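Report on the following structure.
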Amino acid sequence: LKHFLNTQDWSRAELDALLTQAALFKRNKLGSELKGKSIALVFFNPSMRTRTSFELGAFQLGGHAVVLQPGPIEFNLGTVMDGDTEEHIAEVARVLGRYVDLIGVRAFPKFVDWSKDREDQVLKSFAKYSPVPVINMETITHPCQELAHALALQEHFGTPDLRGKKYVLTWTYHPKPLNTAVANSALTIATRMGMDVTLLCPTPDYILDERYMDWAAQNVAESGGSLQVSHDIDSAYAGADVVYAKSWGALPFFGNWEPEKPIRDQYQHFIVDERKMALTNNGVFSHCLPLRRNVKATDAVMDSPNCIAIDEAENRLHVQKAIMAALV
Amino acid sequence: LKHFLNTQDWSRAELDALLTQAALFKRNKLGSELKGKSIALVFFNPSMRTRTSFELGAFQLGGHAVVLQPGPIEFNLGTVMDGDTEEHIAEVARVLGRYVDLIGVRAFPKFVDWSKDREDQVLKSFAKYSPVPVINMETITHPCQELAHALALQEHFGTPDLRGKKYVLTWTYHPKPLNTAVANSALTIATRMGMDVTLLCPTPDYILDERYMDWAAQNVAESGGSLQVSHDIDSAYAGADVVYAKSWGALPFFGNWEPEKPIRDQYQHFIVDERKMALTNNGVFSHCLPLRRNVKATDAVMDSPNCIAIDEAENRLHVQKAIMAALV
Amino acid sequence: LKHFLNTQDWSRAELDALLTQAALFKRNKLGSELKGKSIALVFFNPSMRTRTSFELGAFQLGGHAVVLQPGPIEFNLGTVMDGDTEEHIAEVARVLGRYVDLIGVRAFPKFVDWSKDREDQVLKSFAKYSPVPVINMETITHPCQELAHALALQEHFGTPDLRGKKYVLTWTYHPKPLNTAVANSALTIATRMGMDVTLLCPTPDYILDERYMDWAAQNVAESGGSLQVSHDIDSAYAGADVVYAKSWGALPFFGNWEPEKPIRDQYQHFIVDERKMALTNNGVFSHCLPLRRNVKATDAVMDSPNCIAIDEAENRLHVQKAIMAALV
C-alpha cells in the first residue's frame, strides 16, 4: 500500500524519520529488520553503484536481494500482445509479489520523447499491480539520491536544519544530452528542506518541467525557503553554501539532439571550477556520479576537501536501508 | 546418484512426498534443510521467474544459489576441440561439483531440429558427469512446473486425489513456433495424477512426440485415468474441470518455420476465452507464463477468479525447495 | 594497505601461512572470518569458475560477494573525459571502498599490445585508489591460481616441501594466441617453491617477459631450486615429477597475429600425450582450465589418475578463502 516512489509523496515528518533511521544505520550497519526477507532489484538499465548499495543493504539487515536485468514487457491494458512483448507487467508484478517482500525499479527514459518519459509508466505500472511496496531506484526522479544527498548536507553542516543555506543547482556541460532525473530530484529535496534555492542554467530552455517547478514552489511555501531561476554564473555562485552540478538536455529538444549539440557546446564554461567555487561562502560541491572529470567539474574541485560526493554516494547505502526497513 | 530430471523417473510415492513437503514449506518457508549448502543455477537461456524462485528458495533454507549464465561448451566425447568450444562438459560438471552441492540446468532447444533437441544432450551430459544431484530447470520438459501445477490443482480442488477430473491440455495460437517442453510435461503429470486427459490441438501434426504419448499411456494404466486426442474445440471443453493452455510448433515442421506461419495463423481461434471456458464444468484456467494477453488467452479469462496461473507460478518456489531438500 | 596483487609481493613465510590456512579451510569450510563482511568481485572479463569459487567462499565464511560485470572507465589522470569514458577509477574505487571490505579484480589483456598490457594498469589503479585490500583475480598473472596449484602439488606429494622436484612448464598448441598470465604465474610459483624448473617452448620467441624471468631467477636463488629454458620436448619431460601445460602467443608478435598462425600450427605436436608423460618419473599433469581436449592435452592424459586439474580447480576455493581472511 505505501510505496517510496518520490519524496514528494511523503510528509516532512516521515522524511525526517527516514533520514534519522539512516543515520542510526550508519552507526550500526548490521541488523535484523529484513531477516528472512527479500527484495527484487529490477534494473531495466545497468547500475553498479545502485546494485551494490541495495544488495549489500539487504544482506546487512539479514535479507537477500535478487538482481533482475531484463536483457519486452507490455504495460498497456487491452493491448493485443501480437507484437514484441512476451508478458504483461500485470503478470510480472503479481508473480514477483508472491516471491519477494519489496520491489525496486530502475528505468531510465528513452530520451526519444520527454512527452512520454515524463509519464513514468514503468514505475507507475509496478506500483499499481504489485502486492508489495515498490521503490524508485531512479526513473525520471532519483528519490534515494535525494535522501543520500540531504543526509550528507546535514552531516556536513552539523545540523538537520538546512534553512538559511544558499543552494545552487547548476546545469553543467556534457558532450551528450542527459536525463533530468537527478536535477528534478535535487530541486525537489533542496526546497523541501527549506533552503534558498537557485536553478542556474544557460537559457530558459533548460528550466525543468513544470511538475517539478510547481513541486519546488509548493515546497518553498511549506519549508520557508526560496526558489529562483538564474542564467548568470557569477551571481549564482556568490555567497553560496552548496553547489550541486548536473547535466541535462533542454526539455524542448527531446526527440532530436542534433541542433542542440552546437548549443550545449557553446556553454562548456558552465563547468564548476575553483574560480567559481571561490565565489561561494566556502560552499561544498557534490555530484551524484558518474562524473566526467574536467568536463562537469575540474580535477581540482573533485579532489578538494569541500567535495562531499563520495560521502553522498556512501549514504545511498544507509538511506536505502532506512527505506527498505520502513516499507516492510 | 539420484537426480530430478523428469517426474517420470520418480515413483508415485516419491512424487507424492515431494508435493507434501512443498505444502509444508508453503506453511513454514524458513528452514535449515540447506544450511551452509549451495546450488549452481546454470542458465543457458535467461529466466527471471526461475532464477528468482530458486535463488530465494536456497536463501530461505539457509543455502546460497550461484547464478551462472554462459554468455561454447563441448558435449561430444573424443571430439578434437579445435572448433569454437573452449571446454568440455566433463570439466565443467566435475569442477562445479567440487564447489556446490546441487546443479540446476536450464537449456531451451535450438528449434533448428527437434530430431536433435529431443535428445536432451545438455541435461543428460550434466547428469552423467556431475558428482552431485542435477535438477532440470527446463529443457524439453519442465518437471518443476509439473509439480507447481499439480500442487495448485490439489489446493484448488481441496484434495490430493485428482482422479475423475476432466483435464484439457489445449494448444493455443502464437505468432511464432514454440517449445513443446511445457506441453510434454503437462501431459506427463496430468496422466500420472490419474485425470481424464484430452490433448486438444488443430491437426494431427500437433500431436506430441511419441516419447510423451507413450509416457501418458503408460501413466493412464498406472493411475486409472484416461487419455484422448481431439481436434474439436467445443467437445473438448465441455464439462471440463481443468483447462491448460500452451502454444507449440508442430514437430513435423522443425527446421523450417515458413510454410507453418500461415498454418498456425488460420488457427488463431484456439485462443481460450469466456465462450470456451463457459462450456466447462466451472473449470479452472492456468498457464505456465509468460503469457501474451489476447493471443493465448483473453484479458477476461486471465483476470477471472478461475485463473490460478499466479498461484501455480508461486508454487514453483515451494516445489523447488522440496526438490532441493530431497536431493541433498 | 596490504593487497594480494602477486605472490612475489609476499614473503615466503606469509605464502606458507596462506597455504596452511587454505588446508585448514579445506577441512572445515564453514567459518565466521568474514561474518557480516563483503567483497566486490569486479569482472572486466567473464569467468564462471572464479565467480563461483569466490562467491561461495564469501558465503561459507559468513560474508557476501557482490558480482559486478561492467558491460567505459578512465584510468588516466588529468585526462579531459570528453571521450567514451563515463567515470574515473578514482571515483569507482573510492565509492566501492565505502561499501565493501575487499575488492577483487579480473581484467584480461587486450592482446592488441603486450607493451601496454604488461603495465597492469587496471589492477594497479584499483590498488592505488582503493581504501580497502585489492585481490588479483587474474590480469597478466594469476596469483590465486598459483596457490591453488601449489597446494595441489603439496597434497599430491604428501609434503609442503617441493624442493628437488623436476617441474616442467610446457607451452602447448592452440588455434589462437593466448594470454601469458597463467604461464607467468606458473614460473613464478614453481621457482618460489624451490623446484627444478624448465620452461619448455618451441622457439626463443616464446620465452616469457623479462619481468618474470628475473622473478624466477631471483626466486631460484632464494629457494635453492633451478631454472632452465629448453626447446627439446623429449629431454624436458624425461624424469619429470610435474608437467604443467599452458598455451600463449609469443610476446614478440603482440599486435599482429597473422604471420604467427602458421608458426604455431607447425607446433601442434607440443600437445601433452601418453608418449610424453610416459617419459617423466610418473609425473603428474595439470592445467588451469578451460582446456581444449585433444589440442592442449589428449583425452587419455586428462582422464588419467595422474591428472590433478580438478583438485587444483577445487583448491581455488580454499586458497581464495585464506586470502580474503588474511586481508580483512
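By the numbers in Swiss-Prot, the shown part of chain A spans 3-73, 78-334.
So this one's X-ray crystallography, 2.2 Å, going by the header.
For all residues, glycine too, the Cβ spot is worked out from N, Cα and C.
For A:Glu144, A:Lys252, A:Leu295, the entry in Swiss-Prot reads N(2)-acetyl-L-ornithine binding site. For the mutagenesis of A:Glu92 to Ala, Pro, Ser or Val, Swiss-Prot gives this note: Generates an enzyme capable of carbamoylation of N-succinyl-L-ornithine while losing its ability to use N-acetyl-L-ornithine as substrate, thus converting it from a N-acetylornithine transcarbamylase (AOTCase) to a N-succinylornithine transcarbamylase (SOTCase). The structure shown keeps the original residue. While the structure shown retains the original residue, Swiss-Prot records the mutagenesis experiment A:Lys302 to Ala, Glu or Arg with this note: Significant decrease in enzymatic activity.
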Cα-Cα distance linking A:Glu144 (N(2)-acetyl-L-ornithine binding site) and A:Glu92 (mutagenesis position), given in Å to the nearest integer: 24
Recorded positions (A:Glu92, A:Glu144, A:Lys252, A:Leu295) in Cβ proximity to chain C, threshold under 8 Å: A:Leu295
Fewest Cβ neighbours within 10 Å, where candidates are the recorded positions A:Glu92, A:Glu144: A:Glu92
Extra residues within 8 Å (Cβ to Cβ centroid of A:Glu144, A:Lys252, A:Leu295), N(2)-acetyl-L-ornithine: A:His148, A:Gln151, A:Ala187, A:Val188, A:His293, A:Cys294, A:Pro296
Near chain B - the recorded positions A:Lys252, A:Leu295, A:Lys302, filtered by Cβ distance under 8 Å: none
Euclidean distance between Cα atoms of A:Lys302 (mutagenesis position) and A:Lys252 (N(2)-acetyl-L-ornithine binding site), Å: 8
In the chain carrying A:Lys302 (mutagenesis position), residues 6 or more apart in sequence that have Cβ under 8 angstroms from it: A:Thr178, A:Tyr179, A:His180, A:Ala251, A:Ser253, A:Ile277, A:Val278, A:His293
Length in angstrom of the chain break flanked by A:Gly73 and A:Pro78 (4 residues not modelled, CA to CA): 9
A:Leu295 (N(2)-acetyl-L-ornithine binding site) CB neighbourhood, other CB atoms within 10 A: 18
A:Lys252 (N(2)-acetyl-L-ornithine binding site), number of other Cβ atoms within 10 Å: 24
